Protein chains: 2
Amino acid sequence: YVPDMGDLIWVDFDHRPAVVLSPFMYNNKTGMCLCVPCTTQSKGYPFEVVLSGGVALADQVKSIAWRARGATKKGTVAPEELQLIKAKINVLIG
Amino acid sequence: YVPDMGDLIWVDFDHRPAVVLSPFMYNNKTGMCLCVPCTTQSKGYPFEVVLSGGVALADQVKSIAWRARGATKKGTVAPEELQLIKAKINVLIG
């Protein structure tokens, strides 16, 4: 398994699922991916994106070592959901 | 001290300096900032940005709790350096 853009993944720990934002070829070459965490409770807060099936926290992007921490695919997000997450990060650091 | 976009900061630990990418008003309201880490040795690697005075690792952006971990201002980066870091992240997750 190599994560792809728009997957929902769980990572191992010593967890909350995450939405993968970087492309397959970056992910495979480096063993890392950029992603944002998800929580269960909606809260009006401006950087939340509602997922159908979660709320993604777009402002908390992170680089994560997916390969060295054994990631598992939980599902995928809708394409309009992914595109909303990218647009909120872009406003913040674009 | 509240970090601003383009500052170089050290954070406390239990470190490497970081270039701040998010705006002052986000930083002040939340107590968090998005930033990228710096290392000392250049390496040809494609996501490096050379700093004059470091190499910023643009692909390793992270959300960091600056307030709750006592940040100190080390200096600032050149405006063309900051703009190069933002453009490489944009290619990767824009």
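By the numbers in Swiss-Prot, the shown part of chain B spans 5-18, 28-66, 71-111.
Any Cβ shown, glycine's included, is placed from N, Cα and C.
Annotated features, as they stand in Swiss-Prot:
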type	residues	note
MUTAGEN	B:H28 to A	No changes in toxicity
Surrounding CB atoms that lie within 10 Å of the CB of B:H28 (mutagenesis position), all protein chains: 10
Length in angstrom of the chain break flanked by B:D18 and B:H28 (9 residues not modelled, CA to CA): 9
Assigned conformation of B:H28 (mutagenesis position) - DSSP reduced to three states: coil
